[PDB]
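Below are the structure tokens for one structure; questions will follow.
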Number of protein chains: 4
Amino acid sequence: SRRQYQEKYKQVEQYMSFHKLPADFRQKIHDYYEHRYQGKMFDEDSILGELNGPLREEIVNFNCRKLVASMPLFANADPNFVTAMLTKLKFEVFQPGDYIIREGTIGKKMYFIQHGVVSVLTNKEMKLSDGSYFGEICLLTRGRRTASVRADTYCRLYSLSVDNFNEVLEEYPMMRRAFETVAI
Amino acid sequence: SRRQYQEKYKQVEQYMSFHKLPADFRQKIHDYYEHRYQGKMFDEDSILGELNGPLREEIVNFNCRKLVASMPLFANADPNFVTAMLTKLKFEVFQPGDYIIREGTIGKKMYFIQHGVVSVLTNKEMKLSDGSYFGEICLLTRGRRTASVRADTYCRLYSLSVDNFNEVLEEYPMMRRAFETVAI
Amino acid sequence: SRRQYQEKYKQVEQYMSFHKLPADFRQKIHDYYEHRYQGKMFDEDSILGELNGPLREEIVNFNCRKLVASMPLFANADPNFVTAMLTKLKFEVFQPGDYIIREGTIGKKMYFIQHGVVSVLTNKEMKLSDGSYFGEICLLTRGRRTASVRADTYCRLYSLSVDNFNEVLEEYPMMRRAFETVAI
Amino acid sequence: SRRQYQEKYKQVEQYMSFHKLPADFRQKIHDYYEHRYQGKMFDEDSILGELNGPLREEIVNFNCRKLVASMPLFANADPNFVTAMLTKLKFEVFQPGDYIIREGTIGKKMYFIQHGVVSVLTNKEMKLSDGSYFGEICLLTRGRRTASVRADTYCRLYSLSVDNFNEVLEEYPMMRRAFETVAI
Ligand SMILES: [Br-]
Ligand SMILES: [Br-]
Ligand SMILES: [Br-]
Ligand SMILES: [Br-]
Ligand SMILES: [Br-]
Ligand SMILES: [Br-]
Ligand SMILES: [Br-]
Ligand SMILES: [Br-]
Ligand SMILES: [Br-]
Ligand SMILES: [Br-]
Ligand SMILES: [Br-]
Ligand SMILES: [Br-]
Ligand SMILES: [Br-]
Ligand SMILES: [Br-]
Ligand SMILES: [Br-]
Ligand SMILES: [Br-]
Ligand SMILES: [Br-]
Ligand SMILES: [Br-]
Ligand SMILES: [Br-]
Ligand SMILES: [Br-]
């Protein structure tokens, strides 16, 4: 459990040292691991692959209980739509200053905010926090990123690929409007 | 052998504890592992990948000897059709109350019952047990699940994906009628 | 090295015991491992992935030196055609009585004989040994297996998938005739 | 760290011995490992998979700082184009005499020179060193390799697949001209 973490990070330390990365850079990497993994590390994909559909769906719904509550997207949504969304989400942690999205680039994923603050820059800046999502526009229109999104504070986010976005909207077509009104 | 199981489950215990899952939930997970793996755990895909075609086909035919005997589907079927089916099946264990299939959703797999009882709900309920299969309709018509299937008792089932379903019917086209009459 | 083998086979022994396979069956599996791996076991794909193109190509050409010499297919062929073929081949070992190919089934691979004897049955039987290949017909015509091929003796064979077969013929189009005359 | 290397190479030694490779060949393999891995070995793909987008992009930009400086390709290029290119590059080491590219074959990748000298042979020979790239022609025209490229000295190169080449040019279409003028 905690042994896996310390061993994995030692390898990371050796990697950074082998490539002679700068001190401050190694400190940034260190902080990332602590914030992201919290001293413990699991082969989740492996543990979840041992379970069945129902169990996996129960675990995701529980782990994301807080996130689902903050999101109006699931305001009064179909519980199965919620599950279809959650099971396809990928947990990611961002650091202050990080460029989550860069304007003019091809977008292949959107983000759901669990906890943290991001600045949307296209024009003047704008703030988005817990509950809200961003990066859905290019997913609907297939165009380029309509803005850059720099991380303001430590951000605990859940991303969704364009493929998974579309696969979920293939099963719940009318839930597409929710994303459209936010972007329209 | 048994060491792999206990080690894998300890990681599972740590995972559940790390995510502060409720007690009763951890008990449900515990029961699943015992029913599904039975105290022993093997990297089957790995062991089978070391063998050859014939050996793998012999093992599947033997391991599923009981299942093949209960199924009328293989009533008087071509032994090679049986093998083509077995090699593509995925063993799964379900718990009482579990939703194996949910009505109105996109279906991507069907199920063959080795041992257990399921309730088919669309209308009044219906029971299906050893030997029978379910979830084939959307696989033939490509529509939505025509009913929900909640697990009544511990169910030891073998699933078949739509792709594998079609791949097998590409090699044994006339065996498609068997599935159709059950659903017609 | 040899430790990896003994450990891997112990897991295999536990697997067979867990599934209560018959004695004679466990003996057949045992003989397979000894003939196929010869007491030593390597993560080849892993070792080869650490090397570069040239090294990997040198190793395959050396390991298959004997096989290339027995094959008229490479009679006076382009050395690069030989390499293109070798790098895509998969080493397989078959036991006496084994059905390598079954008539009327969809074929997805052909075989090159390094050492051993096979019986081609469609009509009366026919024998093929070192140097010769079989199962190319359905690969050229895309039809069904034109015959069954039961292993007569321990067979050390190298298989080639239909995809790899075609990919190699895309780069060496005229080498297709060699396969055609054998099947014509 | 260094333990992983020595253990991995011992397996390599056993592999070479198991296949009775010649002495000089085993010496060539030995030299490759030392030049390529430098006594240390990391599961990079694994370490990088634990990080996030930004961190991974920072690491690649730093590790390839020297390579980016030697390349005119990035003369005054968009920093994001540089990143898009770097993240898709695969580090490879070649030995003196090695055939990196063979004339008349289907090309599926191009190469960027970090350090070393190659001979381009189609006609008389030609030398290319640090900063320059080669093998882009067939990537633009989809034809066959217009020349062979034998490694003159130890070459530390970064390859780019045709798919990744095109994916990067889909996001930075006008950067295609840079490759064209070099090949025109
Ligand atoms: Br946005
Ligand atoms: Br966007
Ligand atoms: Br913060
Ligand atoms: Br955080
Ligand atoms: Br809907
Ligand atoms: Br049904
Ligand atoms: Br259905
Ligand atoms: Br029960
Ligand atoms: Br059970
Ligand atoms: Br049929
Ligand atoms: Br034949
Ligand atoms: Br054939
Ligand atoms: Br024999
Ligand atoms: Br043998
Ligand atoms: Br040719
Ligand atoms: Br060139
Ligand atoms: Br070229
Ligand atoms: Br040199
Ligand atoms: Br070097
Ligand atoms: Br551009």
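Residue numbering in chain B adheres to Swiss-Prot, whereby the residues present occupy positions 445-566, 569-630 in order.
So this one's X-ray crystallography, 2.4 Å, going by the header.
Backbone N, Cα and C define each Cβ position, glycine as well.
As annotated in Swiss-Prot:
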{"type": "MUTAGEN", "residues": "B:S594 to R", "note": "Shifts channel activation to more negative voltage, slows channel opening and speeds up channel closure. Reduces sensitivity to activation by cAMP"}
Hey, does DSSP put B:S594 (mutagenesis position) in a helix, a strand, or just coil?
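B:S594 (mutagenesis position) sits in a strand per DSSP.
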Since 2 residues are absent from the deposited coordinates between B:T566 and B:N569, report the CA-CA separation in Å as an integer.
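With 2 residues absent from the model, the flanking Cα atoms are 5 Å apart.
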Have a look around B:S594 (mutagenesis position) and count the other CB atoms within 10 A of its CB, chains all included.
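Cβ-Cβ neighbours of B:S594 (mutagenesis position) within 10 Å number 17.
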